[PDB]
2 protein chains.
Amino acid sequence: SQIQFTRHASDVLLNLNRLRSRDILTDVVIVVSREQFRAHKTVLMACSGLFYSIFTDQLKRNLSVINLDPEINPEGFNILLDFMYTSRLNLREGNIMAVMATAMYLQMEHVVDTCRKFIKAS
Amino acid sequence: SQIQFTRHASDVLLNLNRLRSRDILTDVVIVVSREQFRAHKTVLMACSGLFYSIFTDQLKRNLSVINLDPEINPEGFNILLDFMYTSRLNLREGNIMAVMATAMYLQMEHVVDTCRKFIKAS
Ligand SMILES: Cn1cc(C#CCn2cnc3c(c(-c4cccc(C#N)c4)cn3CC(=O)Nc3ccncc3Cl)c2=O)cn1
Ligand SMILES: Cn1cc(C#CCn2cnc3c(c(-c4cccc(C#N)c4)cn3CC(=O)Nc3ccncc3Cl)c2=O)cn1
Ligand SMILES: [Cl-]
Ligand SMILES: [Cl-]
Ligand SMILES: [Cl-]
Ligand SMILES: [Cl-]
């Protein structure tokens, strides 16, 4: 019965991305080979089965640094981190395989499914 | 040029509300007279000019407890906190004035404007 605000969730996500761009209340750095990316653990948990499983565990919840598998492509990771904070996925012929493999590792099914649709559409 | 995921922002907000319901990575309690409400500072900053102004200030960013004005109605506050995390506003004849005054204090213009529309619609 409540009044629905159709733009509200997008407004929240935009403001969370603005906080990330200023490093405000970021609480983790994700290390991907020679690169590092700061983020909010809450957003990572909201968007990734891997990060959900890491930070729900009381053993790991307070970690300030997460080292990803050294095989993960930093560009693929950055594309997916930007997707988490924007709802926009930068998929191209030159990055689809790295993005798809990274989304499998991060446990991000809708992106993996979208990568399969991209391949089927050539 | 990116692929747009129209449901993604709502999915993120739902998962942030699920984390709030489990008290996972909440980092502040908001005290409203005899009641207390836990939340994520990032979501509060994303949805309120008052909380943005409090937590952007390096003087106050690390506060774990915020005491609101003792005049603020706890039910009005709870309605607006739920709106922040759901995009749904529970506006009724019995709560409109308290919700509107609380939204003015929290600096939440779209809700204040919606309260004005509710009054104009009787
Ligand atoms: C090999 N492989 C495994 C998979 C997988 C997969 C499945 N999968 C699993 N977990 C996921 C997601 C998502 C999610 C969210 C938004 C966009 C996208 C995308 N794109 C994904 C969040 N999460 C964590 C969660 O559900 N968080 C949560 C749950 C309950 N309460 C609070 C919180 Cl935070 C997901 O897709 C793919 N390949
Ligand atoms: C007396 N009175 C003053 C006012 C006012 C008012 C105006 N107002 C001011 N600030 C606001 C909002 C919002 C906001 C967001 C979503 C829904 C609603 C509603 N409903 C409001 C966020 N915010 C903080 C911000 O803009 N955060 C942010 C900005 C830039 N980067 C990162 C971040 Cl987190 C707002 O409405 C009304 N009455
Ligand atoms: Cl971005
Ligand atoms: Cl390309
Ligand atoms: Cl709720
Ligand atoms: Cl009523």
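Note that chain B carries Swiss-Prot numbering, so the residues on display, from first to last, are 7-128.
Here the Cβ of each residue, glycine as well, is placed from N, Cα and C on the backbone.
Annotation for B:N21 (mutagenesis position): no same-chain Cβ neighbours under 8 Å separated by at least 6 residues are found. One mutagenesis experiment catalogued in Swiss-Prot, B:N21 to K, is accompanied by this note: Abolishes interaction with NCOR2 and HDAC2, no effect on interaction with CTBP1 and transcriptional autoinhibition; when associated with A-116 and 376-Q--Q-379.
B:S59 to A appears in Swiss-Prot as a published mutagenesis result, with the remark: Abolished ubiquitination by the SCF(FBXL17) complex. Listed in sequence order, the residues of the same chain lying 6 or more apart from B:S59 (mutagenesis position) and placing their CB within less than 8 Å of its CB are B:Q113.
Here Swiss-Prot notes a mutagenesis experiment, B:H116 to A, with the remark: Abolishes interaction with NCOR2 and HDAC2, no effect on interaction with CTBP1 and transcriptional autoinhibition; when associated with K-21 and 376-Q--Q-379. Within 10 Å of the C-beta of B:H116 (mutagenesis position) we count 15 further C-beta atoms, all protein chains included.
Each of the mutagenesis positions B:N21, B:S59, B:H116 was checked for a CB under 8 angstroms from a CB of chain A; the ones meeting this are B:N21, B:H116.
In the three-state DSSP scheme, B:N21 (mutagenesis position) is classed as helix.
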